[PDB]
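Working notes, structure below.
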Amino acid sequence: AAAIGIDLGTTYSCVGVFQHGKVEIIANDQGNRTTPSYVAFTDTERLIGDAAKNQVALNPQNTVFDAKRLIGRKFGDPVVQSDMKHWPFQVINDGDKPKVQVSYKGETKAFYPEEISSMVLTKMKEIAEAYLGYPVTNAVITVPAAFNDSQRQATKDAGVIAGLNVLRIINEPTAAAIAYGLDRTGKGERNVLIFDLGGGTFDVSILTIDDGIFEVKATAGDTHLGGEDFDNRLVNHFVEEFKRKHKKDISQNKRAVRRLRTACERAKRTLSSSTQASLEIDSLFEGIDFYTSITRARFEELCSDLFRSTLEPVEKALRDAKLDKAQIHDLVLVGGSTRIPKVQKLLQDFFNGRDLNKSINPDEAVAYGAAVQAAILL
Ligand SMILES: Nc1ncnc2c1ncn2[C@@H]1O[C@H](COP(=O)(O)OP(=O)(O)NP(=O)(O)O)[C@@H](O)[C@H]1O
Ligand SMILES: [Cl-]
Ligand SMILES: [Mg+2]
Ligand SMILES: [Mg+2]
């Protein structure tokens with residue numbers, strides 16, 4: 001019975017398994033190789049993953065996301081106090097722990113962040129069991145390098161609630177290095193840079209690996225910079241375009257903005273492999289259809305300042321590690337936003353043409369490495 005690797009991300013999660021000498025990343029029921037970290041509560045059902053994210057515009061008060069931003073924290077944590085201003089669901093205080101309060105089956109209910117994350121993990125466990133044909137009981141689960149003991153405990157709790165024996169909680173940059181086999185070196189220091197740009201967060205880690213032992217030399221980044229911010233630049237662009245073609249400002253209509261946002265996220269993904277993308281939204285605002293298009297070059301202009309901003313944390317990490325650009329042996333791309341061609345060009349140019357490790361889909365590389373480690377531990 002194989003153990004699984006699970007990357008429990010802020011915006012998406014991913015599961016892999018190592019068997020028959022290789023990793024497979026497991027697609028969900030819809031064929032998607034990652035699954036939104038979303039849970040929705042209705043009058044009759046609990047929805048998780050794609051089904052929950054697909055109805056967010058219809059049920060914003062009872063659709064929970066961003067639980068990783070709360071997990072293991074106190075209610076009075078300044079991070080919790082700040083983040084809650086921007087969520088459409090209610091957060092409450094229960095013994096200085098935060099809980100998310102929703103309507104579910106006609107009653108008011110509240111859940112700890114680890115309970116929300118346990119539902120995401122249950123879905124990832126079910127995705128793996130559908131592929132394998134038998135129940136999964138052991139897993140390695142990943143966390144950010146900055147997580148403290150309480151955040152690590154609550155993540156482990158989420159896994160046990162989901163019915164997994166948690167073999168280990170390991171750092172995301174460590175898992176990404178394992179995916180590329182960077183910890184097999186032997187005697188000799190290797191300096192590795194992990195550049196992780198996800199849906200909601202940006203993390204740079206510099207690791208020194210010596211005889212299979214990992215040392216974090218420096219970390220940098222921005223906890224509120226990710227693909228969602230690129231989506232938002234596209235939304236604002238199309239809001240201005242809809243004003244031109246229809247004389248109407250749709251920005252105060254919550255429904256229309258959320259649906260435009262979903263369409264922008266899809267067009268953005270297309271622009272990673274095509275030079276143009278079409279937007280086709282029926283009945284966007286006031287029954288009016290919105291059909292338009294955008295080029296990859298225009299998208300890069302709209303985000304040029306955000307893309308460029310990722311290089312300053314790299315410079316800072318190198319200064320803190322007391323390393324020059326040329327001393328970094330391997331550059332590893334992690335996170336779905338590193339699939340954007342312009343982001344790859346900026347990092348490669350900054351490193352004066354060095355190779356990028358990107359042969360594993362960047363949004364899957366952490367789960368890939370977690371699955372390898374789970375097999376090693378078993
Ligand atoms: N091909 C693609 N091109 C561009 N963006 C993409 C692509 N595929 C996925 N994304 C984006 O990548 C983001 C999700 O990355 P992912 O690494 O899966 O999230 P995560 O694991 O939750 N990381 P984080 O939110 O920072 O904790 C979303 O903004 C997606 O829209
Ligand atoms: Cl599914
Ligand atoms: Mg992830
Ligand atoms: Mg992160």
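Think of each number as a place in line: the chain as shown, counted from 1.
Header entry for method reads X-ray crystallography, 1.7 Å.
Cβ coordinates are placed from backbone N, Cα and C, and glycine is handled just like the others.
What Swiss-Prot records for 9-12, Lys68, 199-201, 265-272, 336-339 is ATP binding site. A sphere of 10 angstroms centred on the C-beta of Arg266 (ATP binding site) encloses 15 other C-beta atoms.
Residue density at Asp7 (mutagenesis position): 30 other Cβ atoms are found within 10 A of its Cβ, drawing on all protein chains shown. In the three-state DSSP scheme, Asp7 (mutagenesis position) is classed as strand. For the published mutagenesis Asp7 to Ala (Swiss-Prot position 10), Swiss-Prot gives the following note: Reduces affinity for ADP.
Of all Cβ atoms in the shown protein chains, 16 besides its own fall within 10 Å of the Cβ of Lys74 (mutagenesis position). DSSP assigns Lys74 (mutagenesis position) to coil, not to a helix or a strand. Recorded in Swiss-Prot as a mutagenesis result, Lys74 to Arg (Swiss-Prot position 77) carries the remark: Significant loss of acetylation and ATPase activity. Decreased binding to HOPX and HSP90 and increased binding to STUB1 and NAA10. Impaired capacity for protein refolding during the early phase after stress but shows normal protein degradation activity in the late phase.
Here Swiss-Prot describes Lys74 to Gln (Swiss-Prot position 77) as a published mutagenesis experiment; the accompanying note says: No loss of acetylation and ATPase activity. Exhibits normal protein refolding activity during the early phase but exhibits defects in ubiquitin-mediated protein degradation during the later phase.
Quoting Swiss-Prot on the mutagenesis of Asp196 to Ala (Swiss-Prot position 199): Reduces affinity for ADP. Neighbour count (other Cβ atoms within 10 Å of the Cβ, all protein chains): 25 for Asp196 (mutagenesis position). In three-state terms derived from DSSP, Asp196 (mutagenesis position) belongs to an extended strand segment.
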